[PDB]
Amino acid sequence: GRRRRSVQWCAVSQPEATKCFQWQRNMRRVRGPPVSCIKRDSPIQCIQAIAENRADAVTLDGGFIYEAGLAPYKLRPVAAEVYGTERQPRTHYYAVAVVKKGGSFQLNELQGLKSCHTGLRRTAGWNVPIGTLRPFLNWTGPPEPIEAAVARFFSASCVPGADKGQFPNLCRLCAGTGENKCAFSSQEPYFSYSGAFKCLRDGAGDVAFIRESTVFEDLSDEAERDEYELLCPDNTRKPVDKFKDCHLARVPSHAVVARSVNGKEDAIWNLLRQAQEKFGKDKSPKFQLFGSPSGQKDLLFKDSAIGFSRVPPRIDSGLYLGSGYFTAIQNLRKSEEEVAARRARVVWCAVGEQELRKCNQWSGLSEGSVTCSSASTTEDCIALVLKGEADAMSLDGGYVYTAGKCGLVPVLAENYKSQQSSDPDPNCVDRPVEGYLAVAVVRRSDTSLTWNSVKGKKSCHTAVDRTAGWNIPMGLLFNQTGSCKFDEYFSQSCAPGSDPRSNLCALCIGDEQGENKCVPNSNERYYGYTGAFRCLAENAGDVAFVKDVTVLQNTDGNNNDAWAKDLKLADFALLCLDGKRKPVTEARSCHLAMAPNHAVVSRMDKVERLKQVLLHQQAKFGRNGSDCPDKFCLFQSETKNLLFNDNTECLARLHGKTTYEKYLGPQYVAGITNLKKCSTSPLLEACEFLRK
Ligand SMILES: *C1O[C@H](CO)[C@@H](O)[C@H](O)[C@H]1NC(C)=O
Ligand SMILES: *[C@@H]1O[C@H](CO)[C@@H](O)[C@H](O)[C@H]1NC(C)=O
Ligand SMILES: [Fe+3]
Ligand SMILES: [Fe+3]
């Protein structure tokens, strides 16, 4: 037969353990998957237990998801709590500031007042309120903890888990008896959402920092809910049911975490899917997964949560938290000077070592304004910008699709020499973009090869998901065949970013030492426009999917690299969609499609600053730049197209095309959306979940 010992759940107190044991027997009784219980005293202790295989799983507030994701622990959210109603379920909630009706004070008039918080380091109880209130605190920055600043700001507080000895003021309102006063557990009555609300009901505090549902969970009579109002960020008060218009932040729901390593994801999800169906929202009078004995609240999971939702594998704690909240958490340990220096600075994302070296030279010359981050794929760079770890990169239109689905926006586009219509152009920055031509290049010798007989031959691609190299040729082919089976369009290929064991990687050669085969960065010698052309010129493939200028740039002594030095434009032809073949110089009547210019993308929070930096930087290191070619040229890398295309004339403005749909256009977006039905990336799955 088989075996599965169990999933080891960490409880953080005794009533938790109690509920965890009674869950255990109800799983055995109903014959479902087994869960066993571990006991600790704190979230941190559960995070520790899990990282050293003494437990599998624990539910955590967003604040502790952040902690859990740091080294040495490296934990990952695997399942989100779902709130709302089965009609309108949601994996987020709202941090609100609740007050009694009858006072005049607003969110900016809180000094000297008394406060009720759920707990130190918690989302709604601490991180959001304290980050919102920051400009009123007169905090000097480290080494003095921000706690000291809030201790002087409110006259008295209950902040469970605060240091009663260092910050006695933060524990003064706490209703705990003895050593239980101000503790991070239910021994302290004013702990967590309901505890903080009770601190307000009792009149112990003037303000409670809680979630939007607390007043509805704890007050059944709707006439008693009227005695309460919300503080809105626009310095007004509004009724408690108007939380959507009146909240301090919208935040990700609590999540079950697990090891990133041998995490047991499947068993945890298997247990949770089963537990939820059998003991969920009023399913069994035997046991309520999301209920707590009338002594207590929120044991193991949030009371009245309605289920779980599985977190896609690509999501780590930072992606889970979102750029806003993730960077806001980090900012609580930083001075306002440091925070404002990071806003001023542009962190570039480099894909691979070669782009990293060039970005490093730019950085040194940028007068503090540009710095560098790096990853081994473009998707990984996109993730770094979502975590606010990097800010910017230039992307092929195919990747702009992915970036946009993830919420990033185009800011400036690569502009290229204008079809015999502009000069060495003073007005490049405002000249609207013209697109580039996607072409199918073949050898002249290959007289019998046409568009019509291209299926089954050997193919060279820039990378998977790029415009000229992938989306256009494969999109045209998909339009005939109907087949999602992309690895059978051609006998063999180099298509970087594909499965190394597939036919799509067969012709890739990897680096100078034969490592990194089929890797979607410049280490693979066949990567990108230049590498897909090379793949053809060295007889690896029979067709290369590139742009017209690529052939021009790599023939007739235009590229003096060993592989390229003796190639002639006349040895190459284009495949036209009408089955004819033409010279490269006739691309205008023999191209597969027009591709949108590569664009620099970023987060919405960086757009204006990014524009100032890039415009200033290109004035110095651009084509007509003051310090180019003397010191450094941004748009030069000897046919390697590092960071930008080498034929970029300038970075230009978008003229209203400020979203990916407007920039790429409705036709191109339809095409890719179609292609993506055949298979989506982890990152796209990840972004779907995060945008819900
Ligand atoms: C912070 O400085 C302001 C002066 O701009 C003052 O109103 C206030 O008393 C100071 N202290 C705190 C903790 O708000
Ligand atoms: C794709 O299919 C056909 C070829 O069968 C092509 O002519 C046409 O452009 C595409 N389909 C439609 C209906 O637009
Ligand atoms: Fe929370
Ligand atoms: Fe491209």
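Here chain A follows Swiss-Prot, giving residues 19-710 in order.
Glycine too: its Cβ is placed from the backbone N, Cα and C atoms.
What Swiss-Prot records for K92 is active site, and it gives a curator's inference as the kind of evidence. For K92 (active site), the Cβ neighbour count at a 10 Å cut-off comes to 14, with all displayed protein chains included.
The DSSP secondary structure for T136 (hydrogencarbonate 1 binding site) is coil. The Cβ neighbour count for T136 (hydrogencarbonate 1 binding site), using a 10 Å radius over every protein chain in view, is 32. The hydrogencarbonate 1 binding site annotation in Swiss-Prot covers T136, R140, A142, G143 and is backed by experimental evidence.
The annotation Fe(3+) 2 binding site is assigned in Swiss-Prot to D414, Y454, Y547, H616. A coil conformation is recorded for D414 (Fe(3+) 2 binding site) in the three-state DSSP classification, outside any helix or strand. Note on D414 (Fe(3+) 2 binding site): other Cβ atoms within 10 Å of its Cβ, all shown chains, come to 26.
Taking Cβ-Cβ distances under 8 Å and a sequence gap of 6 or more within the same chain, the neighbours of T480 (hydrogencarbonate 2 binding site) are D414, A486, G487, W488, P514, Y545, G546, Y547, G549, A550, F563, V564. The hydrogencarbonate 2 binding site annotation in Swiss-Prot covers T480, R484, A486, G487.
Secondary structure from DSSP puts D79 (mutagenesis position) in coil. Experimental mutagenesis is annotated in Swiss-Prot for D79 to S, with the remark: Impairs iron binding and changes domain closure.
For the mutagenesis of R140 to D, E or S, Swiss-Prot gives this note: Disrupts anion binding site and destabilizes iron binding. The structure shown keeps the original residue.
While the structure shown retains the original residue, Swiss-Prot records the mutagenesis experiment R229 to G or E with this note: Destabilizes iron binding slightly. Taking Cβ-Cβ distances under 8 Å and a sequence separation of 6 or more, the neighbours of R229 (mutagenesis position) in its chain are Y111, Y112, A113, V114, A142, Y211.
One mutagenesis experiment catalogued in Swiss-Prot, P270 to V, is accompanied by this note: No effect. Of all Cβ atoms in the shown protein chains, 21 besides its own fall within 10 Å of the Cβ of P270 (mutagenesis position).
Just so you know, the Cβ of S278 (mutagenesis position) picks up 17 other Cβ atoms within 10 Å once every protein chain is counted. Annotation of the published mutagenesis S278 to A in Swiss-Prot: No protease activity; the original residue is retained in the structure shown.
In sequence order, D79, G81, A113, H135, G137, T141, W144, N145, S210, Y211, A214, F227, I228, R229 are the same-chain residues whose CB sits within 8 A of the CB centroid of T136, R140, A142, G143, the residues recorded for hydrogencarbonate 1 being left out. If you compare Cα positions, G143 (hydrogencarbonate 1 binding site) sits closest to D79 out of the recorded positions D79, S278, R484, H616.
The shortest Cα-Cα distance between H616 (Fe(3+) 2 binding site) and any of the recorded positions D79, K92, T136, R140, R484 is the one to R484. Less than 6 Å separates the Cβ from ligand 3 in the case of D79, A142, drawn from the recorded positions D79, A142, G143 in sequence order. Around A142 (hydrogencarbonate 1 binding site), taking its Cβ as the centre, 31 other Cβ atoms fall within 10 Å, counting all chains.
A strand conformation is recorded for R229 (mutagenesis position) in the three-state DSSP classification.
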